[PDB]
Amino acid sequence: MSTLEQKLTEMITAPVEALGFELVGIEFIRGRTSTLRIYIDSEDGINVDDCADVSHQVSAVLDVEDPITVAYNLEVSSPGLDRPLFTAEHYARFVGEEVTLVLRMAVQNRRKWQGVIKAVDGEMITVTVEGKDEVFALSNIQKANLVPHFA
Amino acid sequence: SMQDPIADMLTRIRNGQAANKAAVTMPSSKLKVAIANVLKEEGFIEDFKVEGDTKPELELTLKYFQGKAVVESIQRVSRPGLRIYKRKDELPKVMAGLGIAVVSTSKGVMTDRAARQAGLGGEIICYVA
Amino acid sequence: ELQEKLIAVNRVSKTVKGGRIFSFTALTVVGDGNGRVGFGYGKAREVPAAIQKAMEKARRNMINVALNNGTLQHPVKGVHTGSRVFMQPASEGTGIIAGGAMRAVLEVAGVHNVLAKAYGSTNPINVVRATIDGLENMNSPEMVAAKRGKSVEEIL
Amino acid sequence: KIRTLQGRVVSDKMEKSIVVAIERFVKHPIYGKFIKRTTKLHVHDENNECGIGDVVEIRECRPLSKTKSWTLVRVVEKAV
Amino acid sequence: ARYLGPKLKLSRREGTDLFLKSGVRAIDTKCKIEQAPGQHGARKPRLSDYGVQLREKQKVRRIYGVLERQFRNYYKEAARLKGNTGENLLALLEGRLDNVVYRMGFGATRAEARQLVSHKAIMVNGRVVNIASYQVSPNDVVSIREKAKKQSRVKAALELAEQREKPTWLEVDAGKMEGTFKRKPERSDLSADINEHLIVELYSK
Amino acid sequence: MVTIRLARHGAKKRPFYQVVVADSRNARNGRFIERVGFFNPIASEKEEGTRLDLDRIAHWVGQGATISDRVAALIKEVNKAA
Amino acid sequence: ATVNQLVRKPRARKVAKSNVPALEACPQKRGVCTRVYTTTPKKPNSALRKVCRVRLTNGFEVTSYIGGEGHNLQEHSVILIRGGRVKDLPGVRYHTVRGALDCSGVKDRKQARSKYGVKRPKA
RNA sequence: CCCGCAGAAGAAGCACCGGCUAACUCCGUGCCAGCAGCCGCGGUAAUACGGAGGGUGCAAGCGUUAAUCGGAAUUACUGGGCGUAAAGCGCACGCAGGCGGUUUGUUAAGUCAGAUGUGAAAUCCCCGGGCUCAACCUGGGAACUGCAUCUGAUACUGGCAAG
RNA sequence: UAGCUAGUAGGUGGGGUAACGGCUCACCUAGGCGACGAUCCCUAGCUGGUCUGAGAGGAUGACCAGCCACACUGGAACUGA
Ligand SMILES: [Mg+2]
Ligand SMILES: [Mg+2]
Ligand SMILES: [Mg+2]
Ligand SMILES: [Mg+2]
Ligand SMILES: [Mg+2]
Ligand SMILES: [Mg+2]
Ligand SMILES: [Mg+2]
Ligand SMILES: [Mg+2]
Ligand SMILES: [Mg+2]
Ligand SMILES: [Mg+2]
Ligand SMILES: [Mg+2]
Ligand SMILES: [Mg+2]
Ligand SMILES: [Mg+2]
Ligand SMILES: [Mg+2]
Ligand SMILES: [Mg+2]
Ligand SMILES: [Mg+2]
């Protein structure tokens, strides 16, 4: 579910927002390594060095207000060529590009398919798979990535 | 199943000299005698002797110099599980020629030195030292 | 007129009720450069003591090897406490080609030309535990002649 | 003096020819243990005159079939 | 391809004489021969056997001036020959043409002698040669080309040679400035400070 | 055919000729049959640059071997060399 | 392990799995970073590790440590990579070269500059 | 290639200095960072980060990476193991296979000895020779451990026969 | 990767070839190969040598020399020693 990702979002958003930078995706992985990955969006561009600047500030606010008490690991990242889209708004920004997605349910006929965005709605995203303009509820999608292909 | 008499004969000396016996004996054989004779005159023992007819046994008088056995390391090289032959020129040397390698040739059994004297390869049986 | 050489020093612990108490173990050999050599190893609270006392035990225990002309008389190996050491005489002026620990042992004894090699574990005390024995097990061209009751050329 | 080999037939189910198996005792390349290796053949059995196991003697000749290149020269034991 | 820094720093590093100056003065008069160079050059470090080996190698190199790669060639060839390797190593090191000239006292310092060879001033067996590493053979007769037989440096170096021990294997005639490499020098014919056995040990690592 | 000719060896600007016999169809430094001597154009009296086993040659030309004109001259030399 | 067992089964030897597979014996490879990111270690160790996801000419996407002190890289920055493994990094078996192919020449370094491409400053 | 000319005149750099591993301090430096082949390093001082001085190595080169062997006895033929570290099948029977007491004869296969043929040249190695040296080139040799054939040798192992 | 093969294995005859030969064909026989690895699959030009190694080995076949193979792909022949 959400490991109080809400607070994680606010805690990261504040310093990131202070940097004039936009925040896009927050992901945390526990067990394999208690490492958090952050996706950021700078229009001018995103060097590693800036990622270090935000990694330090976020680390600072993370240190005092962290009650999860997990191992303290977290990496700062800038969108890859294959970039995850979490908001309906993110789907909206990538109007016409291929996005792969996997349904949370592992039952047969699960939507483990990729498509090209045709229209974007809040609860429902239209992506074309098998020549069909399908609509998907993002809440029921386990994980999704955009344009893994490099051109 | 005793699939080698010679190795046994040797260990009977190694486990003999170790146990500090005065003398050891084996079920004889025309080969072992030849094995004994050469090392016998090579000072590594005092004397051997064989008696009996239907089951002749060979019997050896071991050696000790100063509370220490003269022979002290024995190893059968060409063994039933893996034979060994050497040409004339590649005749080995035991402890830089201080030891002795007993080899059989078509001309019989003798030390390695005698072999490379006659210039005869053969089958390396044992390293003695 | 002797000759000495430290080999290795380790700091060993000893856990007591409150914490621990370190110490120092030295290890050294002493030879006369003439085929006669011993080794010593002694603990102490601090280095110079250990290096001192261990140095002294080695002044006893000095066996006398029958080498010839700064080189051995025949290849020889010696195995002690899980360490295997092969050695063999070398040509004139070849030198002392040996791992660290052995080199001193060979040096102080009086050896000049020798090939060598260790095997298995390379714990220094073990290899010298494994070397001097190998050394004394050499045999003169007359120790045999005597023990074989023959003349020297009668073997050579 | 002609050269020749001395094998031992293993089959004669074919018209006027036999399958001799030679046996060469060779020392292993690396491991030094001597071993025995066989080299089957296809010898022309003129007259079809050899049983099985009967040790024979052969000789190399011009090709006579897709397989055979060997002529029998005698029999040294007739398959007791 | 030749060391061109200060000279005495080496001796002060190798802690001995190396005959790197003409010798009209004593070393201490010109440096702190007893003490290594540099800020920390005063303190006496606790080196290692390996350090000993290296330090002896750099010595015989520096006392002769052979760079590294050219050196081990001498070694890798010296080992190939018969006799005691490290022994004959020095023997051929004693064979470098310049060194012979230097031994013949035509040049005070070997470099000075080397500069002569490099400057086409010496003929072995009547014919000119200008490679310093030119090995020499017994009975060879080096000489001075007349274009330099009147050089001020050659006469002064000859006046400095007899202040040192007259080598045996090679015989000279300072009258007309030409000598004879009669015999290949022997180990004893050299010094004794050199430990050739450890020099072999080093490369045999 | 089978000829006696010169294969080139030595180094740049310093050539050395091994006089060999070979099938003419083979490259100048390809396979051959019986090397029968050598030639050195730049001997300059430092060392011999013409050694020939002309009898072996004679044996070959005897059985139909032909001669490169260069070595044909070379042969003429050793005969004049006597 | 008797000889008669060796003749029936010779001794084998496992291959040397290349710790630098994405190089295929090439001393270097050209690549384009498909992502740029930094990673801090656990609570006890505080440090920043620069590292890029880069697709190679051979088609592999890997992780290469950013040498540091030069950081001008972002998505679609070509870069040359060499095989170097730093301790404290789990999957980083490669180091980006510093001083060629779309990597900033690091600010003046008076020492070991060749390992960063910095040319000898001409005073 | 030689001769002449002028003038030190036109020509030195790259790594590294905690240990391994030859070579050390100063100043920042603040666990910020950065360093890293490994172990590791960094605090109010760090001989390990940066600069500086000094030093070590190598040199028209010097380092990094890659690749192969070595080190590695870490596939152990030479030259490892298997009570507890990884490793004895749950046990047995048994074909193929491997191995085989003792005496004589015979055989000559293995084996050994010898001869003969062959094993291209180059390469490697020894002794030379030639480019001023060297690299390089070259004479001659050695060697190419092999294979085949012939003639021997019979202790050994095998075959055969008789015990 | 455990079975593999019917021109397959062999013979007789004819044809064919510079030449022997299932080379081809007729005919007959029913074989032939395989755990001493057939068959199948992946990889690869081979060697003299080359690098390493104290050695035995390991690696490798760039240059040079020997041999083989190929010449856009696939197939076929003609001429000709
Ligand atoms: Mg040079
Ligand atoms: Mg040091
Ligand atoms: Mg190995
Ligand atoms: Mg083990
Ligand atoms: Mg069990
Ligand atoms: Mg049973
Ligand atoms: Mg049997
Ligand atoms: Mg038997
Ligand atoms: Mg050859
Ligand atoms: Mg010469
Ligand atoms: Mg028999
Ligand atoms: Mg027909
Ligand atoms: Mg016909
Ligand atoms: Mg080895
Ligand atoms: Mg090529
Ligand atoms: Mg035609």
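Following Swiss-Prot, chain G residues are numbered 2-124, in order.
Looking at the header, which is where the method is noted, we find electron microscopy, 3.3 Å.
The backbone N, Cα and C atoms fix where each Cβ goes, and this holds for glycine too.
Here's what Swiss-Prot has on this protein:
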VARIANT   G:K43 to R  Confers streptomycin resistance but not hyperaccurate translation
MUTAGEN   G:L57 to H  Protein is not incorporated into ribosomes
MUTAGEN   G:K88 to Q  Confers low-level resistance to streptomycin and a 15% decrease in the translational elongation rate
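A map of Swiss-Prot features onto the structure.
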residue	record	Cβ contacts under 8 Å, 6 or more apart
G:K43	variant position	none
G:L57	mutagenesis position	G:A23, G:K30, G:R31, G:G32, G:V63, G:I82
G:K88	mutagenesis position	none
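Proximity to ligand 5 (Cβ under 6 Å from any of its atoms) holds for none of the recorded positions G:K43, G:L57, G:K88. Classification of G:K88 (mutagenesis position) by DSSP places it in coil, neither helical nor stranded. In sequence order, the recorded positions near chain A (CB to CB under 8 A) are G:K43, out of G:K43, G:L57, G:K88.
Proximity to ligand 3 at the level of Cβ atoms, with a cut-off under 6 angstroms, picks out none of the recorded positions G:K43, G:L57, G:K88.
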